[PDB]
Amino acid sequence: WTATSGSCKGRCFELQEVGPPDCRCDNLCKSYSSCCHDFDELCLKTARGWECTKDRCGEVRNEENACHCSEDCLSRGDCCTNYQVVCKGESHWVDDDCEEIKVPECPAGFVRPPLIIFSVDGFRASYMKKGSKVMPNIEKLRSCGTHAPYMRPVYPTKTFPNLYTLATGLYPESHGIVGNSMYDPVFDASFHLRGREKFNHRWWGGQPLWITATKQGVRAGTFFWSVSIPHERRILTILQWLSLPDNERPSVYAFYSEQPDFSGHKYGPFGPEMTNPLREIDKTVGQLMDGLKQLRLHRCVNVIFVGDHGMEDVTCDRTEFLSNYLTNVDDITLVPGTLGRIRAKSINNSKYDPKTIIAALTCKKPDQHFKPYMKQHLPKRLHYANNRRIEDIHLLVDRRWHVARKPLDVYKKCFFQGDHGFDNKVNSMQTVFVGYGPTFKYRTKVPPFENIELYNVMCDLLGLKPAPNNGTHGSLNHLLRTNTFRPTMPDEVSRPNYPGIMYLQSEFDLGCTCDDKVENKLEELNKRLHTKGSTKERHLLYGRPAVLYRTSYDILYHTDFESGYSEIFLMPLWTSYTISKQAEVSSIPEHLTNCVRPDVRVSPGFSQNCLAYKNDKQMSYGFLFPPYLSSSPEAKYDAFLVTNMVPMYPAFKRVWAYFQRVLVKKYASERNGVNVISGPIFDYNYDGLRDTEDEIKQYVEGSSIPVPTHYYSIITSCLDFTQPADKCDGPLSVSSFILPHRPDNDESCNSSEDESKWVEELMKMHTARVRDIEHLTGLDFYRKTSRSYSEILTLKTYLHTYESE
Ligand SMILES: *[C@@H]1O[C@H](CO)[C@@H](O[C@@H]2O[C@H](CO)[C@@H](O[C@@H]3O[C@H](CO[C@H]4O[C@H](CO)[C@@H](O)[C@H](O[C@H]5O[C@H](CO)[C@@H](O)[C@H](O)[C@@H]5O[C@H]5O[C@H](CO)[C@@H](O)[C@H](O)[C@@H]5O)[C@@H]4O)[C@@H](O)[C@H](O[C@H]4O[C@H](CO)[C@@H](O)[C@H](O)[C@@H]4O[C@H]4O[C@H](CO)[C@@H](O)[C@H](O)[C@@H]4O)[C@@H]3O)[C@H](O)[C@H]2NC(C)=O)[C@H](O)[C@H]1NC(C)=O
Ligand SMILES: O=C(Cn1cnc2ccc(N3CCN(C[C@H]4CCOC4)CC3)cc2c1=O)NCc1ccc(Cl)c(Cl)c1
Ligand SMILES: [Ca+2]
Ligand SMILES: [Ca+2]
Ligand SMILES: [Cl-]
Ligand code: NA
Ligand code: NA
Ligand SMILES: [Zn+2]
């Protein structure tokens, strides 16, 4: 109930919202149907429109008008945005040359440059270039400020997940808004774009920027707007708030536009009808900037122009139907469209089996346009699993396609020509970032970056301490002229042991054999030097990784590779080696095919054993440093040490062997040498974070050898590829992957073919940031480089995407 007979007189767009059943006058009252009776009359004036004209100049103030051209309007803070242009001979902001803003030029009483966030729904990254002729105000922001060629959204590339990620710095799995529609089984409640359930605070986790500001004594209302308030009135409201007295004035403001998304859905991303919405958004930016210029704030405010996601061509005819795959289609609930989420229609149905649904959806049709996954098997880069609102069964839908339950869903809802939601690495889903103001750099282009990083920067822009989030604070320091955040490297928690030769061969009873009993004072001292670290500067290029948790581990040196060997997990946490452009690939000699050799630096009690693998009929083993890349026949014996062995399903070993035998050498030829760090990952509870020992769900049968959920590799070389990886003077270049360690290759529909036709495609799908590997392993990489730490942070957040131009 609302007692709507209160009044908005003197309260229009009040910042504090009032409590039921008292009527409301804030920018959200329309959404709640709770505005006072006189809200439209008082607060949503439209008389005479949005622009001054010659005849209005110096008019007698008329309180009915939408905005004013009377002489008093500047002191009132309520002139039409074009007032000074029409009436006082001034120029539009867009017509002024840009001049570097070296320092904030702010009116007295301003304690800090305000931040204005201008969010545009569905603003695809390529609009910046393709629409530049019809967006002169945005083009000036972009060219004079700091811009990225594009910004990567989070998955799913839907509105609510992305806007709330912008506000919180968190992945959707952590903030809880994991789609535009959701079912929460604990609440037993549903969330929708339409309706009131979304108003309940229990859906919305983390700490959004307006709450972070408020808690720290910086004024800020929410970033939400009722859809029916026109854009011109939103801008005028922001400009009025900026005229408040110092003690009442917010320091952060948000404008939201439903366009160009609204039209993009109807017309496709590049439909001829799309020009007008782009012109209209530009006009709104022009209004704001002209309004700031009138207030003398245009060289004081930091403005962020940012999108939530892009838009792709999608039509009704490109829909796959689950009813073409499944017999039991009525026993499932599907969340449909550009991603699929499946759960049982009834929790009382005990004949429901996820295993049978997945199999019925796996590689069934030659050109199938979606792939089913258990959520824990989704690429780790999506960070889309650790939330009860994310259904166990997920369908990744190909760009340009929809998935639906049955045909009648699609014609009893062709309307639409655009949609979004797909994998956040898809080119059409990328969106925009431009920062303009005293705190941003001048005419500066920065590399693409992820939207999860912006919360930290917005906090820096406002002098706030960010709540805990998924950005990597410092990785965007290069966007900023000042207010950089100067982080320190995390402290190593566990220091390594450096074992010498401590065990005789006969102390081992591992059930392994090797044909290595074939026997030189010259070369004898040499191999001792190698075991003591003599080649470590070659294979460990950026220092040893730091272990950021409590554990017991050993550093093991070898001619061709160095490793950090876990006495708790019985295998390396990491193995580092460098492969020059000139390296040669060789085979595993016949006599060494089943060779595993005890490591006399490491006790039998802390070693794997071969008998466990003999007995485990499902499980085989592979090596972290590949024997194929040994520097010499004698160095090759080091590759067969029991301390370089890791458990691998035979189906995985097809993937791993091709990576090690073919692809490492290919990258080293292409990149002029590579340094590789490889290792296991254990993430049995799919939270994106390193498992403790007591969280391991699977062991090699009969043993304490834990089975990894994934294997990673970090592949580093010189950004200037005229320099070899091992003698690089400048910035680095990296690509990484986190490959799922799976007992079948059902994910790769072409897996019956030669690895040359499917393995690299799998690895591209499972591309990762070094930071993702850091979270999953508790390791900290690149501790010793010649580079600034902020630059290293940017490198650790890099994702190699394998998308074209
Ligand atoms: C991305 O960044 C984020 C933010 O930094 C990272 O997420 C953090 O990860 C931490 C570790 O997983 C986690 O720390 C836990 O906090 C628990 C207290 O939780 C509440 O308070 C915080 C702080 O205000 C709040 O943010 C939480 O909000 C979550 O939950 C509500 C719903 O209740 C949601 O509205 C909200 O969206 C959010 O949900 C997400 O997180 C939860 C987990 O907290 C998930 O379950 C959801 O799926 C969703 O993703 C909470 O309201 C604290 O209780 C935990 O302590 C337990 O574990 C420790 C280990 O130190 C153990 O020693 C303790 O004994 C304790 O265990 C006890 O409870 C167990 C479970 O019942 C039981 O089994 C035991 O036997 C014990 O009794 C824990 O320290 C932190 O909450 C989140 N923060 C956020 C905002 O998500 C995230 O990891 C980053 N991602 C990556 C990939 O890096
Ligand atoms: O504004 C809109 C449409 N719209 C319109 N009216 C609404 C009315 C009420 C609410 N509630 C949400 C939960 N709220 C608690 C907050 C405070 C702490 O936790 C979240 C209470 C207010 C929402 C809306 C709403 O969304 N779309 C753009 C947009 C802009 C910014 C973001 Cl971050 C997002 Cl996700 C979307
Ligand atoms: Ca959107
Ligand atoms: Ca984990
Ligand atoms: Cl109303
Ligand atoms: Na076996
Ligand atoms: Na297959
Ligand atoms: Zn949309």
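Chain A residue numbers are taken from Swiss-Prot; in order, the displayed residues are 51-463, 468-573, 576-591, 617-886.
For all residues, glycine too, the Cβ spot is worked out from N, Cα and C.
What Swiss-Prot records for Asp171, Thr209, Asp358, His359 is Zn(2+) 1 binding site, and it gives experimental evidence as the kind of evidence. Long-range C-beta contacts of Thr209 (mutagenesis position), restricted to its own chain and to partners at least six residues apart, with a cutoff below 8 Å, comprise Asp171, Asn230, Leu243, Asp311, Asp358, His359.
In the three-state DSSP assignment, the secondary structure recorded for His315 (mutagenesis position) is helix. Every protein chain shown contributes to the tally, and the Cβ of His315 (mutagenesis position) ends up with 18 other Cβ atoms within 10 Å. What Swiss-Prot lists as Zn(2+) 2 binding site is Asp311, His315, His474.
What Swiss-Prot lists as Ca(2+) binding site is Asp764, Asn766, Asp768, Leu770, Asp772, and the listing cites experimental evidence. Reduced to three states, the DSSP call for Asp772 (Ca(2+) binding site) is coil. Summarising the environment of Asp772 (Ca(2+) binding site), the number of other Cβ atoms within 10 Å of its Cβ, over all protein chains shown, is 21.
Under DSSP, the residues of the domain 'SMB 2' (98-142) split into helix, strand and coil as follows: 12 helix, 3 strand, 30 coil. According to Swiss-Prot, the feature domain 'SMB 2' maps to 98-142, an assignment based on sequence analysis.
Among the sequence features in Swiss-Prot, the mutagenesis site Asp171 to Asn is noted as follows: Abolishes lysophospholipase D activity.
Where Swiss-Prot documents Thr209 to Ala as a mutagenesis experiment, the accompanying text is: Abolishes lysophospholipase D activity.
According to DSSP, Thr209 (mutagenesis position) is assigned to a helical segment. Among the mutagenesis results in Swiss-Prot, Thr209 to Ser has the note: 15% of wild-type lysophospholipase D activity. The residue drawn here is the original one.
Within 10 Å of the C-beta atom of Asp311 (mutagenesis position) sit 22 other C-beta atoms, taking all shown protein chains into account. Listed in Swiss-Prot as a mutagenesis experiment, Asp311 to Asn is described as follows: Abolishes lysophospholipase D activity.
Swiss-Prot lists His315 to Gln among its mutagenesis entries, and the accompanying note reads: 20% of wild-type lysophospholipase D activity.
Experimental mutagenesis is annotated in Swiss-Prot for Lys430 to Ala, with the remark: Impaired secretion. No effect on lysophospholipase activity. Remark: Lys430 (mutagenesis position) has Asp764, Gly769, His791, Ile819, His847, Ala849, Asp853, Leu857 as non-local neighbours, by Cβ distance under 8 Å and separation of at least 6 in sequence.
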Output field, Zn(2+) 2 shell: CB within 8 Å of site CB centroid, site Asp311, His315, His474 dropped: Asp171, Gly172, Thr209, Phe312, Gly314, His359, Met361, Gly472, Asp473
Cβ-centroid neighbourhood (8 Å) of the Ca(2+) site, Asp764, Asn766, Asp768, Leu770, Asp772 excluded: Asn436, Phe763, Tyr765, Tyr767, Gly769, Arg771, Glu776, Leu857
DSSP-derived structure type at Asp171 (mutagenesis position), helix or strand or else coil: strand
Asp358, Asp764, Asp768 as binding-site residues, winner by CB count within 10 A: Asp358
Packing count at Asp171 (mutagenesis position) (other Cβ atoms within 10 Å of its Cβ): 22
Cβ neighbours within the same chain of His474 (Zn(2+) 2 binding site) - under 8 Å, at least six residues apart: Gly172, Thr207, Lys208, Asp311, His359, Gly360, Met361, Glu362, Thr388, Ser482, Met483
DSSP three-state assignment (helix, strand or coil) for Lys430 (mutagenesis position): helix
